[PDB]
Amino acid sequence: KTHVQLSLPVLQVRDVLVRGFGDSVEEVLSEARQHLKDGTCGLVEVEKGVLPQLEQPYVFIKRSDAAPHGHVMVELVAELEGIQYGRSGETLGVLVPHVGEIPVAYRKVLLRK
C-alpha cells in the first residue's frame, strides 16, 4: 500500500529518552520509516522550546492533503541546520523513537509510504 493508517503515541518532550533517529538526513528519514512500520515511533507536538530539546537532523510529519477515517494524510520532511529535505503542508509534529514512554494522546495519521 502507498499509504498506511497509524495511531502515533504523542510524547511530552521532557519524557523522550531517544531524542532523534540518527546523524544524517538520509539516516533519520530511513530510521523514521522503519520505526513507523515497526510501531516504535512517537510524535512530539512542536511548540516554543521543543526543537532545541531534540537532536538534529529532525524528522517532521507534515499534512500532505485536506482525512480518511479520522486519519490526517501526512508525509516525512527532514531538517538539518535550517534546510528541509522535502516540501509539504503544516507540521503535525516531530518524530522520535518510542521506547515505552507514556503518551498524553494518540495522533491518527495516513502515512505516504
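The residue numbers of chain A are those assigned by Swiss-Prot, with the residues present covering 11-76, 79-125 sequentially.
This deposition comes from X-ray crystallography, 1.9 Å.
For all residues, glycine too, the Cβ spot is worked out from N, Cα and C.
Swiss-Prot has this to say about the protein:
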VARIANT   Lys47 to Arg  In strain: Omicron/XBB.1.5, Omicron/EG.5.1
Across 2 unmodelled residues, the distance in Å between the CA atoms of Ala76 and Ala79: 6
Count of other CB atoms lying within 10 Å of the CB belonging to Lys47 (variant position): 13
Conformational class of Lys47 (variant position) under the three-state DSSP mapping: helix
